[PDB]
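Participant: First the structure, which I've put down as structure tokens, then a few questions once you've had a look.
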Amino acid sequence: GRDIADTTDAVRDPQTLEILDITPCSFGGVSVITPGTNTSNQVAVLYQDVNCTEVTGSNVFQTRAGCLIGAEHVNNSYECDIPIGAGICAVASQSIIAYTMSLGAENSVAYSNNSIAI
Amino acid sequence: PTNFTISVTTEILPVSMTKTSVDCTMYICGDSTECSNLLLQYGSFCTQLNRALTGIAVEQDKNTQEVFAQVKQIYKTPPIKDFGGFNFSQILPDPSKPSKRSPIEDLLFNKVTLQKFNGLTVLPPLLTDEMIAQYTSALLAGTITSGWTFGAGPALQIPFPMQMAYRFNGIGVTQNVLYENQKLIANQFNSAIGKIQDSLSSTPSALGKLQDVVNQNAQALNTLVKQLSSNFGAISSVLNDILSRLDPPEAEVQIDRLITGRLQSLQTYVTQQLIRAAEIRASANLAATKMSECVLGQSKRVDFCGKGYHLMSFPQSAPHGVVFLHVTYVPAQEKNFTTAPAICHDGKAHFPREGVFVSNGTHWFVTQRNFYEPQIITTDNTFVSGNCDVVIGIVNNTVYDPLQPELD
Amino acid sequence: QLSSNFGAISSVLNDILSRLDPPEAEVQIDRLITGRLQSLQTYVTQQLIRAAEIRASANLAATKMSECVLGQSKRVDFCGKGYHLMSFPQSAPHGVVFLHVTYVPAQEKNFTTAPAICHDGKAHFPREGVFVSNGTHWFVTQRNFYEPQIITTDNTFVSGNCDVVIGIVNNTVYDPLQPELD
Ligand SMILES: *[C@@H]1O[C@H](CO)[C@@H](O[C@@H]2O[C@H](CO)[C@@H](O)[C@H](O)[C@H]2NC(C)=O)[C@H](O)[C@H]1NC(C)=O
Ligand SMILES: *[C@@H]1O[C@H](CO)[C@@H](O[C@@H]2O[C@H](CO)[C@@H](O)[C@H](O)[C@H]2NC(C)=O)[C@H](O)[C@H]1NC(C)=O
Ligand SMILES: *[C@@H]1O[C@H](CO)[C@@H](O[C@@H]2O[C@H](CO)[C@@H](O)[C@H](O)[C@H]2NC(C)=O)[C@H](O)[C@H]1NC(C)=O
Ligand SMILES: *[C@@H]1O[C@H](CO)[C@@H](O[C@@H]2O[C@H](CO)[C@@H](O)[C@H](O)[C@H]2NC(C)=O)[C@H](O)[C@H]1NC(C)=O
Ligand SMILES: *[C@@H]1O[C@H](CO)[C@@H](O)[C@H](O)[C@H]1NC(C)=O
Ligand SMILES: *[C@@H]1O[C@H](CO)[C@@H](O)[C@H](O)[C@H]1NC(C)=O
Ligand SMILES: *[C@@H]1O[C@H](CO)[C@@H](O)[C@H](O)[C@H]1NC(C)=O
Ligand SMILES: *[C@@H]1O[C@H](CO)[C@@H](O)[C@H](O)[C@H]1NC(C)=O
Ligand SMILES: *[C@@H]1O[C@H](CO)[C@@H](O)[C@H](O)[C@H]1NC(C)=O
Ligand SMILES: *[C@@H]1O[C@H](CO)[C@@H](O)[C@H](O)[C@H]1NC(C)=O
Ligand SMILES: *[C@@H]1O[C@H](CO)[C@@H](O)[C@H](O)[C@H]1NC(C)=O
Ligand SMILES: *[C@@H]1O[C@H](CO)[C@@H](O)[C@H](O)[C@H]1NC(C)=O
């Protein structure tokens, strides 16, 4: 068989007459997150659109955008500083951290049917 | 007019497009060092395209953030819905759903219907759908509870019927009309917002503006991918066959033809994307302005936030766009009367303060312009100026004063 | 981009012109001609798009000057955050700077309110402002600044009876003619 472009999607193996599927191997860009040469010399790298099963080699963290290496996941949310993607942002506490961005402080106004503020 | 009707109309605006990116060297000739060397003789042609694609990809997030990030804090509605008879159940988020999306925007998300190639990738947006829904929920809660106050300073609470009385007064109709027709107005509001769900769910092609961009992007990508099988003059359209069958001293020409053809195709694609991105940016700016001027306040521009006299608006979210729900005021049933520009009493011409003189055939009254409400003519609603020989076409009548019956 | 080769022997035109034979020079110069023409066309198109964007920005700036500096805008968030008062322009390299001056309320309080007041079987509504109570008595104030006033027939109007509106309260109104008649 062949794809919509002039490439083969499958083949028949000689000497056995067997059908073998074909899938292209992984590829993607590389990004470097830096707080600045005026602050530190540490970086974290992200291998876009690939999962941490394959290959600076410190930690592993799987997000919806790729495999992030060199940053530590944390739970408490803060205002976004460096956008990474899909709701994940990323120096604080002598390390590079990755968290989920926060939309703002939660506030509730006291609604009543005979009250007003002037 | 002697009656009125409250109407609700929608409006659809696109905001953003998909963030795609194409790699020049991989697309033009991949996994081959015997073409990259020849390609390296052309300069920054494989850098400018990447720069432009990165620019549009960055611009899309700015579009989304400008449209939707308009609030400071995240407001929340009270647990008890005592809104004086008004019913907002169809636009407020539903707490029993896996995703806290209102029924109308749930139908909107389900109505519109939105693979792998070589060198082509798609990037995810920075803001998820849940965050956009949360932003719209905060906006809607703020406008329900505090009116337009939360757009200028701190939010100050006010009962909803009183806010609606203020908005009625803002178009030229006094508030006692609402205080006397509250139940009727609430029922009309509920029925009008109820019709919207059926109108959206049953009418085809109501969301064509948001499907057009998806179709155009998919078609452009498909054409770019299909262009890889053309010959452009070489003996074969695939690179490996010619590369592995002939000496490079002869294969140079065959490689060069493919190189120039594919470069031209990529340039055409990038230019088209740039023009479309500019168009989408203009639409996003319009949507941001409409949100700012119709949701956070009351607009007096004609036919900007609906057809009629504007009262309020409620936003909803949608894939790659926003949806507005304009609430307006329309007169219903009129009548015929006889008027006059002035009343001549005791040799002096009297003019009305607010309204127009009307007569039902025998007597003379004063009424406001947008609603029939006859009042007797006294000195507290008419101001005197001049004499009766200047103004053309005036009549005679008797103007009373409240002082005389009280002092006798 | 002038230093690129584009597939000829050398990028510099004088070298190829004065080293080979004329029939081959007329073939080697065409590649350079085509490459340089392509570069110029790309530059021109990008300049056209950038100029369009700059024109849109200039139109917006002109509109803002006309509507904020020459008058007092009522559009929300068009000439600053808050209620607009005025504006001042300043120049800059390839641009302009606006200094919007606005009005922001602060230091709010807490009150109780009613839509109408029933006196002698007649419902009264405020001409301008709102009804508020500090806990015992009823006053009339404006909306954007707290300023109490004693309820009087001057700042309220009457329409109808007390059996129609919802949330009416009982109180007393005062007429200017009372001290004079006494
Ligand atoms: C007006 O008074 C009410 C209650 O007397 C205030 O509402 C309370 O506000 C605090 C502060 O956030 C909350 O912790 C309480 O839960 C609220 N109680 C109720 C019953 O709503 C309200 O904040 C006051 N308003 C102003 C402007 O001071
Ligand atoms: C103004 O229009 C409304 C709606 O058309 C009228 O309300 C209707 O009145 C009839 C007769 O009482 C009822 O059968 C309908 O059910 C009412 N409609 C609604 C939605 O409640 C109203 O009567 C009109 N005003 C006047 C003065 O006639
Ligand atoms: C406010 O409006 C909602 C409509 O969304 C009402 O909920 C409906 O109630 C009827 C009768 O119980 C049900 O048949 C519908 O299925 C409900 N709608 C939905 C979407 O579930 C609600 O009852 C109204 N509020 C009040 C107080 O009546
Ligand atoms: C006010 O009076 C005018 C004229 O007296 C009415 O206009 C007439 O309407 C009928 C019904 O369609 C037509 O057949 C006549 O030709 C109209 N007259 C003219 C001169 O065009 C009008 O309908 C009245 N207003 C109301 C609310 O009934
Ligand atoms: C990569 O490995 C993780 C680990 O289980 C898996 O969840 C993910 O689906 C893998 N990536 C792809 C593209 O399947
Ligand atoms: C975050 O909290 C979850 C449970 O709430 C916990 O399992 C997880 O370990 C926490 N994250 C870290 C980095 O400890
Ligand atoms: C006009 O108004 C007067 C005052 O109420 C009334 O007496 C008269 O019957 C009215 N005429 C008509 C035709 O309705
Ligand atoms: C209106 O037109 C009629 C024409 O018959 C005329 O007699 C009358 O004076 C006019 N009224 C005014 C106020 O000009
Ligand atoms: C109004 O009064 C004047 C003088 O009393 C008179 O000349 C005029 O005709 C009167 N108007 C009408 C419509 O009768
Ligand atoms: C409310 O204002 C009046 C002013 O007339 C004052 O006498 C009264 O003490 C005030 N109430 C409270 C609770 O302060
Ligand atoms: C406010 O709501 C309560 C019930 O919670 C009700 O008793 C009261 O009458 C309402 N106030 C007005 C002015 O209707
Ligand atoms: C207001 O006064 C009337 C009599 O003047 C009385 O019938 C009514 O119950 C009073 N309202 C309240 C809320 O007590």
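Heads up, chain A uses Swiss-Prot numbers, so what you see runs 566-620, 638-672, 687-714.
When the header is checked for method, it gives electron microscopy, 3.1 Å.
Cβ atoms are placed via backbone N, Cα and C, with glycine included.
Swiss-Prot documents A:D614 to G as a published mutagenesis change and attaches the note Increase of pseudotyped VSV particle production ex vivo. Increase of viral load in hamster upper respiratory tract. Produces more infectious particles when cultured in primary human epithelial cells; increases replication and transmissibility in hamsters and ferrets. Swiss-Prot gives this note for the natural variant A:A570 to D: In strain: Alpha/B.1.1.7. While the structure shown retains the original residue, Swiss-Prot records the natural variant A:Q613 to H with this note: In strain: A23.1. Listed in Swiss-Prot as a natural variant, A:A653 to V is described as follows: In strain: 19B/501Y. In Swiss-Prot, the entry for natural variant A:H655 to Y states: In strain: Gamma/P.1, 19B/501T, 19B/501Y, Omicron/BA.1, Omicron/BA.2, Omicron/BA.2.12.1, Omicron/BA.2.75, Omicron/BA.4, Omicron/BA.5, Omicron/BQ.1.1, Omicron/XBB.1.5, Omicron/EG.5.1. The structure shown retains the original residue. Swiss-Prot documents A:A701 to V as a naturally occurring variant and attaches the note In strain: Beta/B.1.351, Iota/B.1.526. Here the residue is the original one, while Swiss-Prot reports the natural variant A:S704 to L with the comment In strain: Omicron/BA.2.12.1.
Please go over these features one by one and say how buried each is and what sits next to it.
Facilitator: Within the same chain, residues at least 6 positions away in sequence whose Cβ sits under 8 Å from that of A:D614 (mutagenesis position) are A:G593, A:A647, A:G648.
DSSP gives A:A570 (variant position) a coil state; it is part of no helix or strand. When other Cβ atoms within 10 Å of the Cβ of A:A570 (variant position) are tallied across all protein chains shown, the result is 15.
Look at A:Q613 (variant position): DSSP puts it in a strand.
Sequence-distant contacts of A:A653 (variant position), defined as residues of its own chain at least six apart whose C-beta falls under 8 angstroms from its C-beta, comprise A:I598, A:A609, A:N641, A:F643, A:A672, A:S691, A:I692, A:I693, A:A694. Under DSSP, A:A653 (variant position) is assigned to coil, being neither helix nor strand in the three-state scheme.
The Cβ of A:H655 (variant position) lies under 8 Å from the Cβ of A:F643, A:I693, A:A694, A:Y695, each of which sits 6+ residues away along the same chain.
Here the Cβ of A:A701 (variant position) has 8 other Cβ atoms within 10 Å, regardless of which shown protein chain they belong to.
The Cβ of A:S704 (variant position) lies under 8 Å from no Cβ of any same-chain residue at least six residues away in sequence.
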Participant: Cα distance, A:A570 (variant position) to A:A701 (variant position), nearest Å?
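Facilitator: About 52 Å separate the Cα atoms of these two residues.
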Participant: Where does A:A701 (variant position) sit by DSSP, helix, strand or coil?
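Facilitator: SS state of A:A701 (variant position) = coil.
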Participant: Distance between A:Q613 (variant position) and A:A570 (variant position) at the Cα atoms, whole Å?
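Facilitator: The Cα atom of A:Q613 (variant position) is 25 Å away from the Cα atom of A:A570 (variant position).
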Participant: Using Cβ atoms and a cut-off of under 8 Å, determine which of the variant positions A:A570, A:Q613, A:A653, A:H655, A:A701, A:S704 neighbour chain B, and list them by sequence position, or give 'none'.
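Facilitator: Listed variant positions passing the 8 Å Cβ cut to B: A:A570, A:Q613, A:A701, A:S704.
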